[PDB]
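Notes follow once the structure below has been shown.
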There are 4 protein chains.
Amino acid sequence: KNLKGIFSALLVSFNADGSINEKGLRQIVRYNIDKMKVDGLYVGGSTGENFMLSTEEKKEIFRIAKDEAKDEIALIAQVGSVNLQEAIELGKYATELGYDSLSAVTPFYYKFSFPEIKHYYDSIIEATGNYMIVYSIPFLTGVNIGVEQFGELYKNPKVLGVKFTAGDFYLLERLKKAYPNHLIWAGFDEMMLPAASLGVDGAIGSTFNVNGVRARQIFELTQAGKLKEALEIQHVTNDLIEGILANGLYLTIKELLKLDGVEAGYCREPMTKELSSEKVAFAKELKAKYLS
Amino acid sequence: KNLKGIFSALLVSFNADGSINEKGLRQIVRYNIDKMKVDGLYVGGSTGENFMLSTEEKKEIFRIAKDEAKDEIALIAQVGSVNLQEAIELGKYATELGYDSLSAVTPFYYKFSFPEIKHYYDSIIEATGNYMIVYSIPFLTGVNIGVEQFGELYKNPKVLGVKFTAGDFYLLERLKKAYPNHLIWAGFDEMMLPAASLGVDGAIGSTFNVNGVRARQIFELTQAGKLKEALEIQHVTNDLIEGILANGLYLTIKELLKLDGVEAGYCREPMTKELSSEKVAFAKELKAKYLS
Amino acid sequence: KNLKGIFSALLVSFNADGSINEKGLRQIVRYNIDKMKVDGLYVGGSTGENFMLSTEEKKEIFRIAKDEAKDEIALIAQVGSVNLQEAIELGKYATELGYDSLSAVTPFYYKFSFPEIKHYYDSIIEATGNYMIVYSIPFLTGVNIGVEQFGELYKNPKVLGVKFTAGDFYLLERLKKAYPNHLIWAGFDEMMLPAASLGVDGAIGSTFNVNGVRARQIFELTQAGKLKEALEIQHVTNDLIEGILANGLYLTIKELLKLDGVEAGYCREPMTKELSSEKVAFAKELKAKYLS
Amino acid sequence: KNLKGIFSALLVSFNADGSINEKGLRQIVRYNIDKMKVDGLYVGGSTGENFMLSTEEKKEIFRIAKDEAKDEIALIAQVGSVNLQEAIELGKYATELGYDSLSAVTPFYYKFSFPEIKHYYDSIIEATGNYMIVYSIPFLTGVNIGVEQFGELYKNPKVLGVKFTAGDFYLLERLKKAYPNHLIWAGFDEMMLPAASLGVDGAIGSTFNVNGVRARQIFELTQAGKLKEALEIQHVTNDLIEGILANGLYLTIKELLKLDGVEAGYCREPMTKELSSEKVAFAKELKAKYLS
């Protein structure tokens, strides 16, 4: 399966007690495939509230997403953790389910050396036999990987490239220059246009769960050099994203899904579980203005 | 029980495959009680390599540590996690095992609001019925709590105080001024003297597993106003700690335990699991210089 | 004069004792106009080694640059300082010489409040009667100005816009969306393409003193939607910039000028004043690969 | 002259137009000598609003301060600048006025290399013949100097030690261990007690202009091992400092000087030049609570 193009970072529907709501999760998967018209789903990322969940819950989500998606789209499994044994267990399970690639966040909390980081990727790859996408998110992890360091990771032929949720466009250019055959997915939806201008191969985004139509337009128009139109659509997109961030990122994407009849559920504690009535009214304004 | 004084942050003995070495873990516990003469153990913190382990492995460690220490010292169980349901489950287990207080790291990775942080602490306390010590470690978590926010957390009468592994001595003084009946444990071993000079109630440290004799001397002498002797002991201690840090923190403390007949074992991947031979020899030099 | 387009941040030629070499400075001005084909010069910026100089030296550079350039190109005078009285003295002098606009760095070193920063700009504008361009360079100053704050600055109708030497492309987009008639000049030469993709109005850059031909090509091709070609030229440009940064930015640009018969002189202490012979040889390789 | 002990960082009296008020500056010098009973004065540092002034103004301040103080106290002249030629000119002037030592902030704004920083210090020392105190203020300058780097600076026998306006007590202890004969002055007044516990040789502080009685008490009680007493006085001191910081640091110290009859005047633009009315009243409350 071609892993280029537009991937939603899959949100998960939770019940009030924090358990997975399977019906709701399935409705989110279907909405992304049928209505957002994504090329793929990136499952178990930050957006899936993954790091607040048990290993069993993470397995449940992988199972559900794949059973619902079947073979209609590409599927990437984020299996990274501070616990390398958990990552390997999850990696094996997603690979056995048929996920097209794994991805793994750089290990965090502790200050791991680069050799420890490389061994972590190499271990998951060896144990699973699957492809690997390096998940880079400096603003959450505090981990910054340089161009030489990416080169060392890329010595393993099963590393396909990087989910680049980072704002350094000089690094972004140098990585494309140095490793032209390795892939890059942009991770900041509000910076899609300038990333696409530097030749990234796709994008993985939480806002694509509701704004997938615009996201594809910006990407395809930019690659075609229709910059004036791409920019107009990036401007509207970012008015919507600005509102979503101000109101509460995951809760507001979910409220926007609910407004279209998707049972997107609660957020998982210790995140705030439910929007206040004021913020629900704010999310309705965003719906009326940008997604009607 | 009295929770003041010197607490070692308990290191864990791992086998080559990353499983727990029960024999070796009870030896580290014994060495702390009998040879380091600590007031208590802080179990499942950063030093215990806790964040790289499964829920079951964390329970095992709590079980073994309590089974060995019995009633002889104070015991604090660090149960914090990005997963609040895990924290609750661990908090209940440790309470049922008889731990004298719980402690929990501020939830990390995601950027949680202060009301979400307070709700996390209040939830663990309500579910367990046990005491709580806030674990503050900004250099790992990126989370900074202010004096006013501590005041809000301390509105819950079961919050005893804070493990302050933080380098802001202005904040430290302000907290002791503002909340005189609440406890503070210093978390940076290499700054014990200046922290004790500001009236902290004890210390929780990784190096006390091997340097617990000097650590008690710095603390007790500083409190008695014997600054001359305390400083001399802090200088030697920091020669040892500078060496430990340069050679590899958890591995070098484990090696120093091994040199005293304690089966401290390997570190847990994704941490480097054993020292290079040259670094083994460096730790033997530290042992000769500072701990024989 | 039109202030859009390509502006070199003017380097200055120093003698061995740190005094201005007039003959060399005029050669630099001429090279930029006649060979780099710039739209204008930005005089007295970081690149001019401005902050290491006396007030009289800054005035002599303004005087010389303007006498050499006459009315052939646009000229912007950076007059910012921690000293507001100095900034006003320089602003008046540059305005009297006929500079097309002033620019001023946000006052730095001390942690100024935003109302202090706004008063600083309004004060320079009132005293001089000239236009003003806000010079934003967070990586040197530690000052970060937000969208709402730019709006307060832009309440003064003499503020034309901002020199944006910063790497936050979400802010960049939001600024162009919120204040579409105010101008933005890109300040990071190695990020020109993605900046131009978002509709910046020009660029101010140190490397344009030698790479002005390619810099204009990237900028014009990007705005025309010729991204494939713009990206190829940005990749070569960045191979050159990477080498310049590794070798020493100001000295290396001066070395590349010298190789074309421009007497670009020494750098000013406390910067290193001269390249080593090894680094001169390195600059010759850059010349042979990228500028021959 | 003995340079150990308590040094006020001299505040400067400005007129409404920003010019030096000589009468007010002499009154501040007198008040420090006669009422605060300081060991000495640190002239031309951040507290003196130095970096917002012209070279001539800085000279006037140095001349006036020495003329007023004569030989009654120690005097240190801060002459550092991004302009090394200015630093040398200022250093020569203060030296020939008879200042007991010079001091110089690490060059800032530009990202200077360590050999450039060392050459800056050696150059000022060579040109003046005077002793040098390294002025380290990381939170303003972003410059961090390590133990080994201080060793390299200390190879010049005229480098006496460091004004440590920094929060790292581990570094503080290491520097005192490594270079026992070199001096350290604490730069943060609100952390005087823990700095004194680690054996610093004195303190240089802005709040000593108004609170030098308690400052000397904390320093001396701490050095005698009377910690419970020192801590009490440190608590009251930090209540006053917390108020001062919240109300506006330099303006509020100046208001407290004015409330004791000293014509401490305005601050210099671009700093806010006078307190708002409500903040005048708050400063009055500080006077009544802590300095009456």
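Here chain D follows Swiss-Prot for its numbers: 2-293, in order, are the residues you see.
From the backbone N, Cα and C atoms, a Cβ is placed for every residue, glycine too.
For D:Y136, the entry in Swiss-Prot reads active site, proton donor, with the evidence type sequence analysis. Counting only residues at least six positions away in the same chain, the Cβ atoms of D:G46, D:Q79, D:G81, D:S104, D:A105, D:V106, D:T107, D:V163, D:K164, D:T166 sit under 8 Å from the Cβ of D:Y136 (active site, proton donor).
Per Swiss-Prot, the feature active site, schiff-base intermediate with substrate maps to D:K164; the stated evidence is sequence analysis.
The feature aceneuramate binding site is assigned by Swiss-Prot to D:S47, D:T48, D:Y136, D:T166, D:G188, D:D190, D:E191, D:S207, D:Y251, with experimental evidence given as support. Counting every protein chain shown, the Cβ of D:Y251 (aceneuramate binding site) has 22 other Cβ atoms within 10 Å. Following the DSSP three-state reduction, the secondary structure of D:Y251 (aceneuramate binding site) is helix.
Under mutagenesis, Swiss-Prot gives D:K164 to A with this note: Binds substrate but is unable to form a Schiff base. Of all Cβ atoms in the protein chains displayed, 27 besides its own lie within 10 Å of the Cβ of D:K164 (mutagenesis position).
The maximal spread of the aceneuramate binding site, taken as the longest Cα to Cα distance among D:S47, D:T48, D:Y136, D:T166, D:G188, D:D190, D:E191, D:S207, D:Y251, is 19 Å. Checking the recorded positions D:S47, D:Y136, D:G188, D:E191, D:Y251 against chain C with a Cβ-Cβ cut-off of under 8 Å leaves D:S47. Long-range C-beta contacts of D:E191 (aceneuramate binding site), restricted to its own chain and to partners at least six residues apart, with a cutoff below 8 Å, comprise D:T238, D:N239, D:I242. It is D:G188 that, of the binding-site residues D:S47, D:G188, has its Cβ surrounded by the most other Cβ atoms within 10 Å. Mapped onto three states, the DSSP output places D:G188 (aceneuramate binding site) in coil. Chain B comes close to none of the recorded positions D:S47, D:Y136, D:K164, D:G188, D:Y251, judged by a C-beta to C-beta distance under 8 angstroms.
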